[PDB]
Amino acid sequence: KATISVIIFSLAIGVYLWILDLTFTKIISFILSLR
Amino acid sequence: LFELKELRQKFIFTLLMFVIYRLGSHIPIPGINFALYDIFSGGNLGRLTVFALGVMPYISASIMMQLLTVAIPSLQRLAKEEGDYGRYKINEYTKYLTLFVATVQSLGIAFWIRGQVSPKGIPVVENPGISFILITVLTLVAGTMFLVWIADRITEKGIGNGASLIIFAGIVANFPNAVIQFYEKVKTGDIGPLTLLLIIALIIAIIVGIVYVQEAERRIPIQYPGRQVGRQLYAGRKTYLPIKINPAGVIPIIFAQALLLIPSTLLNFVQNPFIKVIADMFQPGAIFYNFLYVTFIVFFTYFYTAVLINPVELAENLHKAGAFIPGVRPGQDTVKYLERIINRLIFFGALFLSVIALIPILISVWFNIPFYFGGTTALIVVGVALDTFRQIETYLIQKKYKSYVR
Amino acid sequence: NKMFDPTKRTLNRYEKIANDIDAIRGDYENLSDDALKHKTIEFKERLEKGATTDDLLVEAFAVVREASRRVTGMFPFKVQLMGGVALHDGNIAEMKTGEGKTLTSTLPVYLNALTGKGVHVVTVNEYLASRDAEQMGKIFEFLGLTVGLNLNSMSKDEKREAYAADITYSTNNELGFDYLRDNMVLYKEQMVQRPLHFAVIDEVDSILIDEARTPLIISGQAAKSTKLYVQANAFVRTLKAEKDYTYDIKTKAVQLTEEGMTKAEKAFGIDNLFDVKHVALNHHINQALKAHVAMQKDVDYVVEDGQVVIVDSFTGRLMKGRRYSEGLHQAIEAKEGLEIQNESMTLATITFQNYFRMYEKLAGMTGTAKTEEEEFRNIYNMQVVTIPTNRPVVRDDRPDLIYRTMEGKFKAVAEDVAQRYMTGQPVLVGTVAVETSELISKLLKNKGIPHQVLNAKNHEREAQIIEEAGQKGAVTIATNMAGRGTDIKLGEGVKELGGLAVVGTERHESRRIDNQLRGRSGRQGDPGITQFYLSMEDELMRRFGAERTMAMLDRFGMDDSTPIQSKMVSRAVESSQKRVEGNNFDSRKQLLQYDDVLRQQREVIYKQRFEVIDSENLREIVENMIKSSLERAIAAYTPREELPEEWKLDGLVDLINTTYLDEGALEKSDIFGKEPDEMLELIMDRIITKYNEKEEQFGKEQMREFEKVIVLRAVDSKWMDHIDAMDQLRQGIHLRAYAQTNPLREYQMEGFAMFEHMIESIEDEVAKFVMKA
Amino acid sequence: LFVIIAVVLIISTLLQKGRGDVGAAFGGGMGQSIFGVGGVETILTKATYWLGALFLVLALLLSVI
């Protein structure tokens, strides 16, 4: 049903978390690491 | 493609959110980083805090208004003015209310944590500077602001709870990345990823409960402030009918679940924390406690949430229920009709949600895993996820009609 | 920087602009007669467009004020001059008395109108439409223009010339109806409003208050009419059978308990379980029950032998034949005697945001309150320019003296009017409604006191009274409907003591309004006196905030005399006033928000009607969509349940119901399977286009017109019809509050789904109709 | 030191922030309400918002070497 596409979306949304998460760790560590 | 770019807003809040959060966790002075149970969890009182005080004041804010209005409906002239008038006034009250409560949590968490926690860089020079007490109170109150300020803005683009879901996105994200999920098992914990497929099965189940146990009646009045109101006999042809009933709200299981965590928490860290193995209060008592989740969240919430008052406004503005056979009897008798449906459907809801926590519980018969991390976090992650779907649903589809195509 | 800093910042801004303009006025005094006329021609040629020529405003306004000096008078004040300026800006200058209003509006009206578009002037009531229309009129002929005001039945000339003319004066209620008048119109020659952007609102404090939408509903073809007549007769009498304990308060809704259920069985309908699929009967009982109770027939009065039940309600003053609802109008008729046939709908719109915000800006006059700015943000996006003219609030106003248990207070007020009468003070009162007003006069009569009553009894009376009320010792009583915004003037010497006197029957549903009735004493900048008499028993409190007042008083003290206002009496009531006002705000939002999504659906709908009226040969498009919709219907098939599937019996069957017409085309013809859309479309399209022209044989001239009546009536019909359904949807919103969130969510979903369903339907019916003859 | 007065500032920034939300309340708050239209522009108060985010990261640098 709609749900099937919802699941595909769920994976997609998750991709964002993985991707965004990477940014956080990256930038955040940047402040600590550099300075 | 699938994206059909249009929403100017979509990426905007998303990217913006990532920036604010990374700094938020790493934050100097706090950044205590963590819930799992006892060891994995953490906190002075028992609040898993990704960061010092912010999600906590959120829950606090929500709960403050929730229970207060619940047990005592009208302390002072504001049940609901007209819904809006009553609501805005209510929300303003909520803002200040949660704010102060956050402060209380501020000093307390500050004291216990700074003094004796697993590796903490925190230096101590007297109360170094303005005390980790006064100084942490600073980061705690001020901290409450940077998150709160962030949350509101988040509320503009993402959501009031978008911020929460992000928290889930991160935590939920942390483990699948395989940060540290390769360890204890009978030479396993790395095979049987069927578990991934099975969890997927869990996702499908979740969508089912929330369609709402749904159903409704008829009639429409409208009163403009003034002398009169109108009525209409019949006319118009169209599909679409009324739907009133509902399913449990967003994180109910978590609310009830936390209550369980309270006795269990005491048992894992008593003075000179005795991890009572004989009485393992991590898991063993769990069956009893879990049922406790059922009674408190399901039953009590449903009563107030169901808003006992409903038959009044309904029966009052001329209504005869519609659902599963033509409706009839008005008055209190109808509350009867509804009462049966609400508690009944709730039993159904209990079956699924409880099945969630239960699900790792059911599977873990043959080869158990010490790596529980998952489950609840999913219930929440999906929850906001579906919620965001709500934002797209309304936002989407512009005037389809004057498409280029005739 | 949001604060006084902005209001004050405003002060210098104008103070500067004013100085410059003021200089202009100075040199100009050399009696520029014909030269001024040249000025009218020069400026007229000058703008010719929305360019917002600011420079002109300085020289032009100067000509305006002076033009007035030549015309008659009323041109020496500031808040007005500045008024027009901020007005051009879209806010609200003024506060009343002197200031301007008459002249004020005229100033910006002149500059903007020059565009040649025609400008809108929002005025509360028709009597007023005439007011400003003539009062300012001389400068107009001077400036060589064509004024133009609209009125309930007519403006003496016609609608077309009226709007297209220069200045467009009128009442909003009308302006809305005119705008809407723009729907069924089979033709377009109908000048029925030339586009509507700009407007200044005279007594803006109201432009907001107009909560309930503006619907124009005429055509009611009641199939049921004969039944309703006999049936309603029985119905109303039935409720009469029942007693008082029906419980009807705080809202228009009503139902009854034990005696109620018992009554339901007591009269035809032995069936205890009435609800099952037989609410309709109950509907009749509730109808009368509500009618006989909810609105006293006396609100809904009938003019002398007019026998026409006319509703004066909602701050009006007698609106000829019409009704807010489908159930009520007929219900009360059942109560009175002559019963009507009609019950109809058509179109509705938000008077303000949907309408005004639909196009351009607004600048109101008078009310300075705090309550309006938020509103001025949410809907309009205007601000407030508070400015006192010469000698501010010269008048005195006394407190809300209170009295207990019953209207008996009004009795005391009566003696009060007398003492004033003896002192020779011209008085006036602003009562709540018709009934009370009458009783009020009756009291004066018992006492033997002269007076005039303009409680919408007769329109002509409103005229005589205007110059009449307040003529030294005079005594007048009128409804608030007459009670708001008027340039009244006292005769000579009248002001000798106190000046003017005003007594209110109570405190209205809103704070401003209460003030407004009061404000009715003070023009050109003179003194006066105001006082309010309220009763713990009156109305505002009787239903609203009664629960608390009781303890507050009972615990406080029962025994005493008539006058009191020591411990939070006036204080408490005031809180309730805002409270009640608050309810209005809340209901304001619901219809406002929903109607907003409606604004968009509606736009597509009649805008589409416009296109159809304008263009001739929709032919290829209409058929095409009719086919694409129909074919896709046969087409819907995909993996799934598959609505259709272009196969054999499956399509033949569903398609037959899809194409059920007396006409015949390949219906029987089976065995096929050349599905590329080219094939299916061509065959049906040919039968249409071909038969179309074959049909076309009737007449070039006549035939063209057919789509006119058909397209509009048919399309118009479906939407208005589905609009009634739209009413039911509002019920769905009633639901949203519990379960999910509350953003008008469920409504939005449904609004669209309903409407895509709506249009597809249109092509079906409108199409088949083109065939028959 | 810079930080000492800054700490006095940090509490201060907290207060302005707390107020901004209450005033901020007309649109709504916890949970949701209705998507008020007419929109929002960047509030004049937003300066406080900008100052806050800048402020915390500042603290991060300051808190440590």
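All chain C residue numbers match Swiss-Prot; in order, they span 6-778.
Here the Cβ of each residue, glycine as well, is placed from N, Cα and C on the backbone.
The feature ATP binding site is assigned by Swiss-Prot to C:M79, C:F80, C:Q85, C:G103, C:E104, C:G105, C:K106, C:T107, C:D492. In Swiss-Prot, the entry for mutagenesis C:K101 to N states: Can restore growth of E.coli secA mutants. The structure shown retains the original residue. One mutagenesis experiment named in Swiss-Prot is C:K106 to N, and its note says Loss of activity. Cannot complement E.coli secA mutants. In Swiss-Prot, a published mutagenesis experiment is listed as C:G587 to C, annotated Forms position 587-750 dimers upon oxidation in vitro; when associated with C-750. Does not form position 587-587 dimers (homodimers). Quoted from Swiss-Prot, the note on mutagenesis experiment C:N588 to C is: Forms position 588-588 dimers upon oxidation in vitro (homodimers). Among the sequence features in Swiss-Prot, the mutagenesis site C:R750 to C is noted as follows: Forms position 587-750 dimers upon oxidation in vitro; when associated with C-587. Also forms position 750-750 dimers (homodimers).
Distance between Cα atoms for C:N588 (mutagenesis position) and C:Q85 (ATP binding site): 34 Å, as a whole number. Reported as a whole number, the C-alpha separation between C:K106 (mutagenesis position) and C:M79 (ATP binding site) equals 10 Å. For C:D492 (ATP binding site), the nearest neighbour among the mutagenesis positions C:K101, C:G587, C:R750, judged by Cα separation, is C:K101.
For the ATP site listed in the record, the two most distant Cα atoms among C:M79, C:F80, C:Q85, C:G103, C:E104, C:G105, C:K106, C:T107, C:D492 lie 14 Å apart. Proximity to chain B, defined as a CB-CB distance below 8 A, holds for none of the recorded positions C:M79, C:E104, C:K106, C:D492. Within the same chain, no residue at least six positions away from C:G587 (mutagenesis position) has a Cβ under 8 Å of its Cβ. Highlighted in sequence order, C:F82, C:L108, C:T109, C:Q529 have their Cβ within 8 Å of the centre of the Cβ atoms of C:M79, C:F80, C:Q85, C:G103, C:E104, C:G105, C:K106, C:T107, C:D492, the residues recorded for ATP, and are not part of that set. The Cβ of C:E104 (ATP binding site) lies under 8 Å from the Cβ of C:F82, C:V84, C:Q85, C:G88, C:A98, C:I392, C:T394, each on the same chain and at least six residues away in sequence.
Distance from the CA of C:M79 (ATP binding site) to the CA of C:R750 (mutagenesis position) is 53 Å. By a simple count of nearby Cβ atoms, those within 10 Å, the most crowded of the recorded positions C:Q85, C:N588 is C:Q85. Around the Cβ of C:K101 (mutagenesis position), 26 further Cβ atoms fall within 10 Å across all displayed protein chains. Taking all protein chains in view, 17 other C-beta atoms sit within 10 angstroms of the C-beta of C:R750 (mutagenesis position).
The Cβ of C:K106 (mutagenesis position) has 27 neighbouring Cβ atoms from other residues within 10 Å, across all protein chains displayed. When the Cα atoms are compared, C:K101 (mutagenesis position) and C:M79 (ATP binding site) turn out to be 14 Å apart. A C-beta separation below 8 Å, combined with a sequence spacing of at least six in one chain, links C:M79 (ATP binding site) to C:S73, C:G105, C:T107, C:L108.
Counting every protein chain shown, the Cβ of C:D492 (ATP binding site) has 15 other Cβ atoms within 10 Å.
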